[PDB]
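Worksheet: one structure, shown below.
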Amino acid sequence: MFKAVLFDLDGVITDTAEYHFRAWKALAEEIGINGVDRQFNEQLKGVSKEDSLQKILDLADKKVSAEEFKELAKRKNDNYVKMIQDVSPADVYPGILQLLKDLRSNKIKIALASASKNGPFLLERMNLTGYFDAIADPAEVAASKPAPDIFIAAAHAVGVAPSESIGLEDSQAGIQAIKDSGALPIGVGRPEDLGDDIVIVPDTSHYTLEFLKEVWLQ
Ligand SMILES: [Mg+2]
């Protein structure tokens, strides 16, 4: 049987994308730029702050100094930290709390493998910290997803090899990272998005201990 489950945070445990979106929209509004909506935000998800801010400035063809660029980036981050003060156990995705309980009661290790710089904070606000054996620190990993580094770090931090683990992700880059780590991916979302070569479930309510066991046995 697998010995650990390695979780991403956004799109598996909870929705942090909402709060990044709100932070960018608030920034864009503060400086009088229109067009930062949920569709435009698809060009901001999972890219650097620099890239994101470039794209936003381009909406109005706005030029900035290096000093102004740095201030705007800081402002977005401050906005984000303010907006996540709201997070509560009400923000946990369906099935996830029961899955953590079941994993823990079956002595399976639980690790977070997220690029979030606020992962410990978020897990504390959602009252999930107690279930986590480790949180991989993205500050201490050399390469982001789709590189396998953060999944290797998460597995190692609970004393297992990635080949002893299942990874749960909703993103192409995350699924690729799990595959290249040696862990078994189980995706959540659409095969159209994540590929035909992995087990995919339509939403997190399908992530049950019994399902993960059956997938492992294949
Ligand atoms: Mg994710």
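So how was this one determined? The header says X-ray crystallography, 1.6 Å.
Note that Cβ sites are derived from N, Cα and C of the backbone, with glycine treated the same way.
Lifted from Swiss-Prot, the feature list:
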type	residues	note
ACT_SITE	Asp8	active site, nucleophile
BINDING	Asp8, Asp10, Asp170	Mg(2+) binding site
ACT_SITE	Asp10	active site, proton donor/acceptor
MUTAGEN	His20 to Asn	300-fold reduction in the conversion of beta-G1P to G6P in the presence of beta-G1,6bisP
MUTAGEN	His20 to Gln	8-fold reduction in the conversion of beta-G1P to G6P in the presence of beta-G1,6bisP
MUTAGEN	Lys45 to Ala	20'000-fold decrease in catalytic efficiency
MUTAGEN	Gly46 to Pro	100'000-fold decrease in catalytic efficiency
MUTAGEN	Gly46 to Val	10'000-fold decrease in catalytic efficiency
MUTAGEN	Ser52 to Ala	Wild-type activity
MUTAGEN	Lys76 to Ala	100-fold reduction in the conversion of beta-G1P to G6P in the presence of beta-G1,6bisP
MUTAGEN	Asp170 to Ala	Impaired, but active with an increase in the affinity for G1P
Message: Between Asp170 (mutagenesis position) and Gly46 (mutagenesis position), how many Å separate their Cα atoms?
response: 12
Task: Check the mutagenesis positions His20, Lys45 for other C-beta atoms within 10 angstroms of each C-beta and report the one with the most.
output: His20
Message: For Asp8, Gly46, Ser52, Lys76, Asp170, listed as recorded positions, tell me which one has the smallest number of other Cβ atoms within 10 Å.
response: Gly46
Field: Closest of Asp8, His20, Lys45 to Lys76 (mutagenesis position), Cα positions, recorded positions only
entry: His20
- prompt: What three-state class does DSSP give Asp10 (Mg(2+) binding site)?
  reply: strand
Message: At a 10 Å cut-off from the C-beta of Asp10 (Mg(2+) binding site), count the other C-beta atoms across all protein chains.
response: 23
Message: Taking DSSP as the reference, which of helix, strand or coil describes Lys76 (mutagenesis position)?
response: helix
Integer Å distance between the CA atoms belonging to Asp10 (Mg(2+) binding site) and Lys45 (mutagenesis position): 11
